[PDB]
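Reviewing the structure listed below.
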Amino acid sequence: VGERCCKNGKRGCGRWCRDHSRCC
């Protein structure tokens, strides 16, 4: 999972993206 981060950029930044998304 993690697509929600790149799809939101700064809106996706958060511990979730930090651990589930290499995009923030």
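The residues of chain A that appear here are 52-75 by Swiss-Prot count, in order.
This entry, so its header tells us, was determined using solution NMR.
From the backbone N, Cα and C atoms, a Cβ is placed for every residue, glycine too.
These come from Swiss-Prot:
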MUTAGEN   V52 to A  3.5-decrease in blocking SCN3A (K(d) is 710 nM)
MUTAGEN   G53 to A  Mutated into D-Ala. 40-fold increase in blocking SCN3A (K(d) is 4.8 nM)
MUTAGEN   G53 to A  5-fold increase in blocking SCN3A (K(d) is 36 nM)
MUTAGEN   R55 to A  No change in blocking SCN3A (K(d) is 118 nM)
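Projection of Swiss-Prot feature records onto the structure.
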residue: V52; record: mutagenesis position; Cβ contacts under 8 Å, 6 or more apart: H71, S72
residue: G53; record: mutagenesis position; Cβ contacts under 8 Å, 6 or more apart: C68, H71, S72, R73, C74
residue: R55; record: mutagenesis position; Cβ contacts under 8 Å, 6 or more apart: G63, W67, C68, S72
